Amino acid sequence: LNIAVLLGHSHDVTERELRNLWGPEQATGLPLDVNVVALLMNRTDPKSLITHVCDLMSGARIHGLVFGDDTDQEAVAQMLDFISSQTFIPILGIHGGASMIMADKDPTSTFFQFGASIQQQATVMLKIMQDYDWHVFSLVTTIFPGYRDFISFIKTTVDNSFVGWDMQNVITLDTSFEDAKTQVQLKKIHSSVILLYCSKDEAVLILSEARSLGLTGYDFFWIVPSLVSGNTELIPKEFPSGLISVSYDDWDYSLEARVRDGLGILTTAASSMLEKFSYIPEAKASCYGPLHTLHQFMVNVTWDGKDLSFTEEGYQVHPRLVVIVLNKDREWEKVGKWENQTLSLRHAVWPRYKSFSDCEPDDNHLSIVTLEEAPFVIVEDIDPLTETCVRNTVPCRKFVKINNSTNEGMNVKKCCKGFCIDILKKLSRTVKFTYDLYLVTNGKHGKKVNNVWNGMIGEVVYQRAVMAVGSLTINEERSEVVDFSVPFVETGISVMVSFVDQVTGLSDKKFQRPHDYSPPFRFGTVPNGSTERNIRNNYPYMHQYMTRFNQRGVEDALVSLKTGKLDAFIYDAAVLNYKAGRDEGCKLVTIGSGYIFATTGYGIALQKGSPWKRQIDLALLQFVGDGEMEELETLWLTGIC
Amino acid sequence: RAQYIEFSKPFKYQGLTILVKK
C-alpha cells in the first residue's frame, strides 16, 4: 500500500536501492494500489520528524511508516510512539535509538519494534548459563528502573527451571556509592558468575570498584545486558577482556533485508485484512485543524519461512539474538547466534580469558585428560529431558572423527561419573582450583613406540595437559618421564579363572608349558597394555606363549570366560573384584588377595616440577586419613561373601 | 608429618586389625 520509508543515517545508504527494493517485492500483488516513497534525512531533530510526518500523511494518505536511525538517541522512538498514538498510524523502527528497547508501550499507540525484550534476553542469558552448568551465581541490581520486574522474572525463571539454581541474594544499590555499606554486600559475593544490571555511566564505577576489590578474577564472570553496551567505538578502559554481552546488533543482516521483511509483514497483514474488510486504508487528512486497524491483527505473521510473528505487548516471537565477547584487542568479538527456539554456539569450548588485564597473575587453570574405565570413569550421554548433566556428574568433551577419509571431527560433549570424578570433585572442594576435564582420542594409557609416546603420556609429557586423575599403572620409564604422586589404594594384579584353587600364584606349574597338563588351556591380557610390558620384563617366553593367546576387550574377555572361549585372564585386582561383585551367578572366582602378584598402587601423574604436587600429596593423605576414602570405597565397591 | 618432611614411596602396604586370644 501507500508506505513511506524515511531513514536518518550517516552511514551512506543511498536512495536508489530503496527504489529498487519494490520491483521483485510483492510478486503476487493482492493490494491493487501499492506505492512506496523512499526519503533520506541527515538531521535527527524531532522538528523534522513532525514536519516530514505531517508532509507524508498529507502526501496522498500514506498509511505505512518505516524508520531507522544511526545514532543512539532512545527518545526518538518515544517521539515516534507519541506520533503513532496521535495519528493512529503503524510505524516500524529499524535501527539505532529509534529501535531500542523501552519499558511499556500503550494500547493507544500503534507503534511496533522488532527483536527480543529484556525478558527474552534474560531467558537467553540463563540458557547460556544452563548450557555451561554455571549454577553458582549472584545478582547485582542498581536503581535503574524496571529492576523489580527483572528480579521477579529471574525468580520465576529459577522457579520454572530443571536446574535448581544456586542464587545468591540480590545486591541492591541505593545511590552513588560511598564504598562503605555497598562494600559489605560486595564482600558477601563468593560465587563465580556476577549478574549486573545498570546503565553505561555507573558500569565504569562498578567495574573499577570490582577491580579495586579484586573481584574481577578468572572465575569471576561478567554478563551485561544490551542497553549498557553502548557505542562500538566508545569503549572505556575499565572493561574486562572477556566481557560477556548479548544484543541484537547483527552485522550479517543489514538494514535493507530487515526493511524488506518489514514491508513483507505489512503487505501480508494488509492482504489478509483486505479479505476481512474492504475499507481498511483510512488515514488522517492533515495535522492542522478508525475501527478496524492492524494493531490487533498481525500477531500471526510469517514471511519466507522466517517466523517473524508478534506478541501482545509489542515484541516478536522468534527474533535474532547476538552474543558478543571482548577480545584482548579491546573489540566486541561477535561469537554466538541464536536459533528459532534453542541456541547455537560457535565456540563450543568456552575460552578462558585468563588475563583480563596485563597485571593478572593466575595459576589455577589445569588441563586434565582421562581414559574410560568402568569402576573409575563412566562416560554417559547427556540427559535429553534437561539438556544438562545431573549434579553428581561433570561435563567432558571428546574429539570424535566423522569419517575415516578425512581427519575432521567434532568435540562431542558428554557426562562423567565414577570414582575419579568423586576424587576430582573432592580435590576441587579442598584445594579450590579449576579443572579442564576431557577425554583422550589417541587411545590407551601409554606406550613408547620408538621414543614416541601416545595417549595420556603423550598429553602430559608434551605438556598439552597437566595431570591425569584417572587410574594408571606405575613402572620404571613412566616414573622416568613424569613425576607420580603418592598412592591411595592397594591395587595389584590378579588372575581370573572359573572352595578349591588350582593356581596358587606366579609360581604355578601351569606357567611353564600347557603340554604338561592334559587340557591345553589359554590366558592372555589386553592389547597395548603395561601388563604386557611387565610380562616382557619378567618372562619373554611368557610373551611368546601369550602371542597366540591375545584378545581384544575386557567385556569380550568376560564373555569369553563365561561362555568358555577363555580359561584364565591376567588383569588388575580390584577392577576384577568389582566386576565379580556385581556379576550374576558368581561362577568366576578370583585367586588370592595379592600375594604372589605385583602389588602396586594407583597414583596421579604430574609434570616434572609441578607446584601442585605437594598440595596433592597432602590432600590424598587427608582424604584417606579420615575414612572418606573408605566411604568412597563403600560407594564404588561391593564386597560380597 | 608430610607438612614437615618429605616422604618416599611406600614399601609396605597393609591395614589395621585387632589382636585377640582364642
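Since chain A takes its numbers from Swiss-Prot, the residues it shows come out as 34-322, 330-538, 658-800.
Determination method: electron microscopy, 4.1 Å.
Note: Cβ is positioned from N, Cα and C throughout, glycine not excepted.
Long-range Cβ contacts of A:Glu266 (Zn(2+) binding site) within its own chain (separation 6+, distance under 8 Å) are none. DSSP gives A:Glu266 (Zn(2+) binding site) a coil state; it is part of no helix or strand. Marked as Zn(2+) binding site by Swiss-Prot on the basis of experimental evidence: A:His44, A:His128, A:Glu266, A:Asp282.
DSSP assigns A:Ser511 (L-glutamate binding site) to coil in the three-state reduction, placing it in neither a helix nor a strand. Feature annotation from Swiss-Prot assigns L-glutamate binding site to A:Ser511, A:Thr513, A:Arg518, A:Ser689, A:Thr690, A:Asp731.
Record note (Swiss-Prot) on the mutagenesis of A:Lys233 to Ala or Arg: Nearly abolishes inhibition by Zn(2+). Note on A:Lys233 (mutagenesis position): other Cβ atoms within 10 Å of its Cβ, all shown chains, come to 15.
Long-range C-beta contacts of A:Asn264 (mutagenesis position), restricted to its own chain and to partners at least six residues apart, with a cutoff below 8 Å, comprise A:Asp105. Among the mutagenesis experiments that Swiss-Prot reports, A:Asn264 to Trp is described with the note: Nearly abolishes inhibition by Zn(2+).
Quoting Swiss-Prot on the mutagenesis of A:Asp282 to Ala or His: Nearly abolishes inhibition by Zn(2+). Sequence-distant neighbours of A:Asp282 (mutagenesis position) (same chain, 6+ apart, CB under 8 A from its CB) are A:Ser259, A:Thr265, A:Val362, A:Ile364. In three-state terms derived from DSSP, A:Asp282 (mutagenesis position) belongs to neither a helical nor a strand segment and is classed as coil.
Using a 10 Å radius centred on the Cβ of A:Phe416 (mutagenesis position) and all shown protein chains, the other Cβ atoms total 21. One mutagenesis experiment catalogued in Swiss-Prot, A:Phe416 to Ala, is accompanied by this note: Decreased sensitivity to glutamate.
Around the Cβ of A:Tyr730 (mutagenesis position), a 10 Å sphere holds 17 further Cβ atoms from the protein chains shown. Following the DSSP three-state reduction, the secondary structure of A:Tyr730 (mutagenesis position) is strand. One entry in Swiss-Prot concerns the mutagenesis experiment A:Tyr730 to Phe, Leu or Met. Its note says: Strongly decreased sensitivity to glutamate.
The annotation that Swiss-Prot gives for the mutagenesis experiment A:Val734 to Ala reads: Decreased sensitivity to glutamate.
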_I need the CA-to-CA distance for A:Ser511 (L-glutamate binding site) versus A:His44 (Zn(2+) binding site), whole Å please._
61
*asked:* Cβ within 8 Å of the Zn(2+) site centroid (A:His44, A:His128, A:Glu266, A:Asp282 excluded): which residues?
replied: A:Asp103, A:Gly129, A:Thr265
*Using only the residues recorded as binding L-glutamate (A:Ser511, A:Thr513, A:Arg518, A:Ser689, A:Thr690, A:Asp731), report the maximum Cα-Cα distance in Å, whole number please.*
18
*Taking A:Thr690 (L-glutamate binding site) as the reference, which of A:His44, A:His128, A:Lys233, A:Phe416, A:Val734 (the recorded positions) have a CA within 10 A of its CA?*
none
*Short-range recorded positions relative to chain B, from A:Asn264, A:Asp731, A:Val734, with Cβ separation under 8 Å*: none
*asked:* Give me the sequence-ordered set of same-chain residues, not including A:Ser511, A:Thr513, A:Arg518, A:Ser689, A:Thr690, A:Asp731, with a C-beta within 8 angstroms of the centroid of the L-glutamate site's C-beta atoms.
replied: A:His485, A:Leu512, A:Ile514, A:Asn515, A:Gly688, A:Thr759
